[PDB]
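Remarks on the structure that follows.
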Amino acid sequence: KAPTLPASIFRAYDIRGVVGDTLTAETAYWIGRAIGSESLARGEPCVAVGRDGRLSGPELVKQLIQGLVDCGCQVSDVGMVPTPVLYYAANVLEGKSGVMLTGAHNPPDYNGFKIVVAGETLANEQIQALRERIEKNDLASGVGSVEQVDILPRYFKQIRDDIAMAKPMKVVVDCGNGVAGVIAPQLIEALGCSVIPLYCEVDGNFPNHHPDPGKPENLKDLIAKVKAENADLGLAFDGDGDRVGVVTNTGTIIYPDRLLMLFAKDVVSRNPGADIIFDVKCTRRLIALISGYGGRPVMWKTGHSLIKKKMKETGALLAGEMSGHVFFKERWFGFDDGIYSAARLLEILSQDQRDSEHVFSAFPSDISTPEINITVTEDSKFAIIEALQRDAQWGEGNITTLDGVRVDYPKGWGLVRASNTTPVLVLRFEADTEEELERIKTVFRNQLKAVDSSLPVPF
Ligand SMILES: [Zn+2]
């Protein structure tokens, strides 16, 4: 009989916890039994399993593997690899299920499970179903097997063979002591670049900055190093390698919507009418740019899981979102991969005589506010958004209510949405001029006040 696990580790799309607290070796075993049971129930006995470079990785992955084996699954054990290399395995090996044991970009003691079953990721009720299986002892029992698989060379060669770099580039590569250190610097060198490594040693203690390029502060060392070495570009991978931060030769941070402008231009050039998915936090310039080149832009809900689901439903060739996940289907498999993104970026930049700063600066840029967060309460957060959706007046503008309220005007846009995990409203504004930016802020400030005249509006 399985033990009692804390419900708190079963999240919307994955499982996550703190080793020694909410996650133990024992937990990993039973999670494997649940995932294996569900995979068999979906007709898939073959499951790939990988882990990142965390201190708890070896111990916990061994239990995860045993739990899968104890259901009767045939496990393909790929060992320590980046998350996207595990995804690669689950696309090229016999089975379509895979489990990645990773705490991603989080502090050292965190770990967790990213799960794909019979070709799809689980969400919401499906992750809760795993929890339920354990609770009720609704688990398969069988005599499975494990095969050690060395997938990294295959992955390396698959990318190297398809990337066609032109001019040599000097690149600072910061892995934040996460698992991308096993391949990113090596692959980037193999493509033709000269690499300046920062924190490329795999060390689960994360003694330098945590591997999270989503926080600019975790790019300070990279920016300084690019400037000091007169490098052409800087890249910072997150801890498991499914995201990469980008810095130009002058230190400018390139956010995902601007990266997507560059990637979209390239993808659409060889694929007339290609669908390109992005989120409601992305610059409006992206919609126009994709359309101008003959693509079909789709502005969608925030969240990499939702973006991916929309990509699959539309047959899109490329997708990305502001938290940093980028998905290529063109020339690739459709899953998010920071290393592949880096390779695709290097390919494009290498074919342009301009420096990376100017390649990116040439795209239209507008005036933008830093993202705004308004602390409210858990009781009011969704209701404020709902009240706006029912009754707000936005004037002449294109209204999008897929995720909060976004309004696109001829000269700019605004967004207000509720955070899904904190009692906070999140806003963004952009416009072609300061005057238009202030006008749009005023529209939103006024609509918020029309919901609750006493709400604290910090803008
Ligand atoms: Zn990640």
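Residue numbering for chain A follows Swiss-Prot; the residues present correspond to positions 5-463, in that order.
From the backbone N, Cα and C atoms, a Cβ is placed for every residue, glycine too.
Positions annotated as active site, proton donor by Swiss-Prot: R20. Among the features that Swiss-Prot reports, active site, proton acceptor is placed at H329, with the record citing a curator's inference. Residues or ranges marked as alpha-D-glucose 1-phosphate binding site in Swiss-Prot: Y17, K285, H308, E325, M326, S327, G328, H329, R421, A422, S423, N424, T425. Among the features that Swiss-Prot reports, alpha-D-mannose 1-phosphate binding site is placed at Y17, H308, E325, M326, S327, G328, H329, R421, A422, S423, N424, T425. One mutagenesis experiment named in Swiss-Prot is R15 to A, and its note says KM halves, decreases processivity as dissociation of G1,6P intermediate increases 25-fold. Recorded in Swiss-Prot as a mutagenesis result, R20 to A carries the remark: No phosphoglucomutase activity. Swiss-Prot documents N110 to A as a published mutagenesis change and attaches the note KM halves, decreases processivity as dissociation of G1,6P intermediate increases 30-fold. According to Swiss-Prot, the mutagenesis experiment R247 to A carries this note: Small reduction in KM, small increase in dissociation of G1,6P intermediate. Record note (Swiss-Prot), mutagenesis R262 to A: Increases KM 2-fold, decreases kcat 9-fold for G1P. Alters flexibility of the hinge region. The unchanged residue is displayed. As a published mutagenesis entry, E325 to A appears in Swiss-Prot alongside the note: Reduces KM and Vmax approximately 2-fold. Under the heading of mutagenesis, Swiss-Prot lists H329 to A and annotates it as follows: No phosphoglucomutase activity using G1P as substrate, protein is less easily phosphorylated, no significant change in structure. Where Swiss-Prot documents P368 to G as a mutagenesis experiment, the accompanying text is: Increases KM 2-fold, decreases kcat 6-fold for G1P. Alters flexibility of the hinge region, structure is less compact. Quoted from Swiss-Prot for the published mutagenesis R421 to C: Loss of phosphomannomutase activity, very low phosphoglucomutase activity.
Mapped onto this structure are the features recorded in Swiss-Prot.
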{"residue": "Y17", "record": "alpha-D-glucose 1-phosphate binding site", "DSSP (3 states)": "coil"}
{"residue": "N110", "record": "mutagenesis position", "DSSP (3 states)": "coil"}
{"residue": "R262", "record": "mutagenesis position", "DSSP (3 states)": "helix"}
{"residue": "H308", "record": "alpha-D-glucose 1-phosphate binding site", "DSSP (3 states)": "helix"}
{"residue": "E325", "record": "mutagenesis position", "DSSP (3 states)": "coil"}
{"residue": "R421", "record": "mutagenesis position", "DSSP (3 states)": "strand"}
- Query: Checking the mutagenesis positions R247, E325, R421: which ones have Cβ within under 6 Å of ligand 1?
  - Reply: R247
- Task: Please report how many Å separate the Cα atom of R15 (mutagenesis position) from that of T425 (alpha-D-glucose 1-phosphate binding site), as a whole number.
- Result: 11
- Task: Express the distance between the Cα positions of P368 (mutagenesis position) and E325 (mutagenesis position) as a whole number of Å.
- Result: 19
- Message: Please identify, from the recorded positions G328, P368, the residue with the sparsest Cβ neighbourhood, meaning fewest other Cβ atoms within 10 angstroms.
- Response: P368
- Message: Let me make sure I understand the structure: which of the mutagenesis positions listed (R15, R262, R421) has the fewest other Cβ atoms within 10 A of its Cβ?
- Response: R15
- Task: Count the Cβ atoms, other than its own, that fall within 10 Å of the Cβ of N110 (mutagenesis position), considering every protein chain shown.
- Result: 20
- Message: Long-range neighbours only, meaning 6 or more apart in sequence with Cβ under 8 Å: which ones does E325 (mutagenesis position) have?
- Response: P260, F282, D283, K285, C286, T306, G307, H308, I311
- Item | binding-site residues compared (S423, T425) - highest count of Cβ atoms within 10 Å | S423
- Query: Say you check the Cα of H329 (mutagenesis position) against those of the binding-site residues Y17, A422, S423; which is nearest?
  - Reply: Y17
- In Å, how long is the longest CA to CA span across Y17, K285, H308, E325, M326, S327, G328, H329, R421, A422, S423, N424, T425, which the record gives as the alpha-D-glucose 1-phosphate binders? 21
- Rounded to the nearest Å - Cα separation of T425 (alpha-D-glucose 1-phosphate binding site) and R262 (mutagenesis position): 26
- Message: With Cβ-Cβ distance below 8 Å and at least 6 positions apart along the chain, what are the contacts of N424 (alpha-D-mannose 1-phosphate binding site)? List them in sequence order.
- Response: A16, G307
- Item | DSSP three-state assignment (helix, strand or coil) for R247 (mutagenesis position) | coil
